[PDB]
Each structure stands twice: as C-alpha cells, then as structure tokens.
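**Q** Following this message is one structure expressed as structure tokens.
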Amino acid sequence: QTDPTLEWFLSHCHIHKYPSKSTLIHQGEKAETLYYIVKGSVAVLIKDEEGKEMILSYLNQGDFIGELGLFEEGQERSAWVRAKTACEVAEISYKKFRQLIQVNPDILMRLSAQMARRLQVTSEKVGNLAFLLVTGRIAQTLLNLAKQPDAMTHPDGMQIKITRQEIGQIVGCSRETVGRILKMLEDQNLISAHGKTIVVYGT
Amino acid sequence: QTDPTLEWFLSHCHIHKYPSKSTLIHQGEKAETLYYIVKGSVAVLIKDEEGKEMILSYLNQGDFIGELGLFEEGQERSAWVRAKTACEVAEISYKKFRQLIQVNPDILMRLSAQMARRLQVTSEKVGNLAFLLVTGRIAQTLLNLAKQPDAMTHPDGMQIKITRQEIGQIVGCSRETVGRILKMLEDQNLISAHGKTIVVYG
Ligand code: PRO
Ligand code: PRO
C-alpha cells in the first residue's frame, strides 16, 4: 500500500532534516512557504511579555505547517516552530502549491483533512464563560500557592503541594475539571504535575 | 460582482429556507452533507453537564457547516445546528462535492480557509497564568454587570455599558490587554462588542 499522491507532492518539495531543538521557523518571518512533516514532531511556540515559552500545539508526521498564509496573503509568522524530536520536513512555496492543487486537488484534501482532525479534538474541549472563570481561579490558586513560604524551590519554578480535589474545592468545580485544565497548562509549558505536587513555572 | 464558481457550486446544491429557532442538523445525524449558508446565521449547540445549552459556533453567510465530517463520513456528534435568524442554506452530499473538487478546487479552498482561521482563533487563547487570571477577572466584571438592574435586555442576552479603559482600570491591566481579551471572548462567542456597548450572551 503505497501513497502515490504524497510522493508526487514530495517530489515538488525541498526535504530537509532538523535535529531536535533546532528552529525551523522564526517569528516574524514572511509567510510564503508551506511545510509538511515527513517524520518527527515539532512544537509551535510563542513567548511571554517576559519572554517565557508557551506551546500553542505540537505537530506530528502527516501535519502541515503554515496553512493560514496559503489563504491570507498578509502575512508574517505569529509563532516560532522548533523540532521536538529529530524531524524531516518538506517545504514548498505557496505559489507552487497553488498550481499543483489545480492539477491534483487530492493534495488539498490531504491538507484539509489533517486540519479537520486537529479541529475535532477541540470540537469537544469547549467551556463557557463560567469555565473560563474557573480557569482564572485555578491560575490564581496556583500563582498564590507558589508565592507562599511553604513553597519549595525547583529548577523549573516553585513546587507546591496540592491535589486536584483541593483545587476544585477552593475554585468550586469538580476534580475532573481541574484535571483537564491542569493537563492543558502542562501541555502549554506553564506547569508540570507529578503525584500530588505541581511545579509552577517562572515563579 | 459575480462569482461563477459559487453559482456552479450552488447549482449542484439544494437550497432550503429555515425560520429562526428551527433545527437544521439534528443530534446524532450520520454526516453526509456539507452545507453552505447563502443568507442569515446559525448557531451550533451542545448540551453541557446536567443539560444546559451551549454555543460552539455562530456561523454566518459564506460559512460552511458539516465540513469536518467531509473527511470523516458517517460521523455522529452530539452537537446540533439551529437557525439564529431566518436563513437560507445550500446543502450537498459529500459524494457529489468530491466529484466537484476534481473539476475546480476553489470551494474546498474557501472551506479550508475557514478551518485554518478557526485553528488560528484557538491558538490565540494561550495563555500564561497571569493572563488567564486577568481574563477571568474581565469575564467576572462583565458577568456581574449583566446581573445589575441597569442592564438592558437583548435578544442574545444582556446588554451592558462599559469602556475598555474602565475595564482595564478596574482589573489592573493595559488597554492593549483588554482589547486582546474582549476579542478573544467575542471569537469564543461569549460576548459581542460595539463601542461602549457589550452584549453578554446567555
Ligand atoms: O435537543 C434539543 O434541545 C434540540 C431541540 C430541537 C431538536 N434538538
Ligand atoms: O472552471 C471550472 O472548473 C468550473 C466550470 C464552470 C464554472 N467553474
């Protein structure tokens, strides 16, 4: 079971290998290139006002990078992209990709499908104004605990001792809701959680 | 002022009119369509825990519905779609649309642009801890104002009066951070903003 459409597309791309931690795309770069991840994983990241790194999302094999620029012709990169693992990345100009689409739209279907599957996950994960309020209070709770005397110093920030159940009691939501928000914050490079302890970054 | 490709796409569609509040796509519908709003607006809804109505998207003229199922045909989700206003919606089978894509990929491009903009909106929610707290305090401030006696009844919820500087001064953040948060809240379909006037939904 070969993939004729993919290898056709790939022959039109410049394929380069990036060691882990190397930067593929810099913030502010003119967006004129579409990327396809042949192998490996990347992190899409932005910075704080104090220059601390936050992860918008991870992109894996089969994902494209820079799809928005293909349609919106502004256009400067909003995010750095850095190799999470050693990766192989295919590169094509927007101009070349637009002519290929005309000839074989299956490759547009490929690009569209992987966006759609990424949209699906959050089709679920929603939350209203209340959930956003709860999120604020959880952050408040974590920030305040990291400031208190009984917080332990950690290479990545300040370590605090609190369960998800206790956060939920304070903030007025279920421990399941806390789990989801904590997992989100950990995915985003804002905290780490292990056992009953949480490391709040930057503090 | 002519869009021949759209006319071509629409000639392959069945166009239906829906009065406001009427359902377009029911819960658990096996996904095989592909909708295009010709006129008006719709709401995408889900029930939360216990069973209260919640908005996933407000979609307007030129927007697609059912575009995620195009790449996952047969999909059943718990969401449903309702007419916000009187609307006119073109529908087409995924099967037929796939035949059209080979001829002219332009409609798939418009659909994909919508999906790409949505991924970008989702990215703008991130999100440091201080930021998330400020966001919650801003939401809190708007929500409490909508509960006050001097709030006005609006079809979409409660209409309140407050400036961006007033919000910033109260909460303790820059005017730039207030703009960023209100925009985020509007993109999340939680409020609408028009000058001093803010409508808090629900
Ligand atoms: O379940 C509901 O609430 C909506 C009402 C119309 C059809 N589905
Ligand atoms: O160019 C195309 O592919 C179709 C033909 C008629 C309208 N647009």
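Residues 7-209, in that order, are what chain A shows, numbered as in Swiss-Prot.
Determination method: X-ray crystallography, 2.3 Å.
Backbone N, Cα and C define each Cβ position, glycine as well.
Okay, so Swiss-Prot annotates it like this:
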BINDING   A:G57, A:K58, A:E59, A:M60, A:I61, A:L62, A:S63, A:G72, A:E73, A:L74, A:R83, A:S84, A:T128, A:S129  3',5'-cyclic AMP 1 binding site
BINDING   A:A136, A:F137, A:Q171, A:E172, A:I173, A:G174, A:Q175, A:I176, A:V177, A:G178, A:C179, A:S180, A:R181  3',5'-cyclic AMP 2 binding site
MUTAGEN   A:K53 to N  Increased activation at class II promoters, increased interaction with RNAP
MUTAGEN   A:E59 to A  45% reduction in activation of class II promoters; 95% loss when associated with AAA-54-56
MUTAGEN   A:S63 to A  Enhanced cAMP-binding, enhanced transcription
MUTAGEN   A:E73 to A  In mutant DHKD; a CAP* phenotype, insensitive to catabolite repression; when associated with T-145
MUTAGEN   A:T91 to S  Growth defect on glucose and galactose
MUTAGEN   A:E97 to A  Increased transcription activation at class II promoters, binds DNA
MUTAGEN   A:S129 to A  Reduced DNA-binding; no modification of cAMP-binding
MUTAGEN   A:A145 to T  In mutant DHKD; a CAP* phenotype, insensitive to catabolite repression; when associated with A-73. In strain CA8404; a CAP* phenotype, insensitive to catabolite repression; when associated with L-113 and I-128
MUTAGEN   A:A157 to D or P  Decreased transcription activation (6-29%), binds DNA
MUTAGEN   A:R181 to K  Suppresses DNA-binding
**Q** Tell me whether A:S63 (mutagenesis position) sits in a helix, a strand or coil according to DSSP.
**A** strand
**Q** Give me the count of other Cβ atoms within 10 A of the Cβ belonging to A:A145 (mutagenesis position).
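**A** A count of 26.
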**Q** Could you check which of the mutagenesis positions (A:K53, A:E59, A:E73, A:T91, A:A145) sits closest to A:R83 (3',5'-cyclic AMP 1 binding site), going Cα to Cα?
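**A** Checking each of A:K53, A:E59, A:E73, A:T91, A:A145 against A:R83 (3',5'-cyclic AMP 1 binding site), the shortest Cα distance is to A:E73.
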**Q** Quick test of understanding: given the recorded positions A:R83, A:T91, A:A157, A:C179, A:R181, name the ones whose C-beta is under 8 angstroms from chain B.
**A** none
**Q** Given A:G57, A:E59, A:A145 as the recorded positions, which ones have a Cβ positioned under 6 Å from some atom of ligand 2?
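**A** Qualifying residues: none.
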**Q** In Å, how long is the longest CA to CA span across A:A136, A:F137, A:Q171, A:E172, A:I173, A:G174, A:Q175, A:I176, A:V177, A:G178, A:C179, A:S180, A:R181, which the record gives as the 3',5'-cyclic AMP 2 binders?
**A** 19
**Q** Have a look at the binding-site residues A:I61, A:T128, A:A136 and say which one has the shortest Cα distance to A:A157 (mutagenesis position).
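**A** For A:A157 (mutagenesis position), the closest Cα among A:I61, A:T128, A:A136 is found at A:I61.
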**Q** Out of A:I61, A:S129, A:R181, give those recorded positions positioned within 10 angstroms of A:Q171 (3',5'-cyclic AMP 2 binding site), comparing C-alpha atoms, in sequence order.
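**A** Cα within 10 Å of A:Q171 (3',5'-cyclic AMP 2 binding site): A:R181.
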**Q** Can you tell me which of the recorded positions A:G57, A:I61, A:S63, A:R181 is spatially closest to A:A136 (3',5'-cyclic AMP 2 binding site)? Compare CA atoms only.
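**A** So, of the listed recorded positions, the one sitting closest to A:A136 (3',5'-cyclic AMP 2 binding site) is A:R181.
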**Q** Using C-alpha atoms only, work out the spacing between A:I173 (3',5'-cyclic AMP 2 binding site) and A:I61 (3',5'-cyclic AMP 1 binding site) and round it to an integer in Å.
**A** 24
**Q** Please give the 3',5'-cyclic AMP 1 site's span as the largest CA-CA distance among A:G57, A:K58, A:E59, A:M60, A:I61, A:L62, A:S63, A:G72, A:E73, A:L74, A:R83, A:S84, A:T128, A:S129, to the nearest whole angstrom.
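**A** Overall maximum Cα spacing for these binding residues reaches 30 Å.
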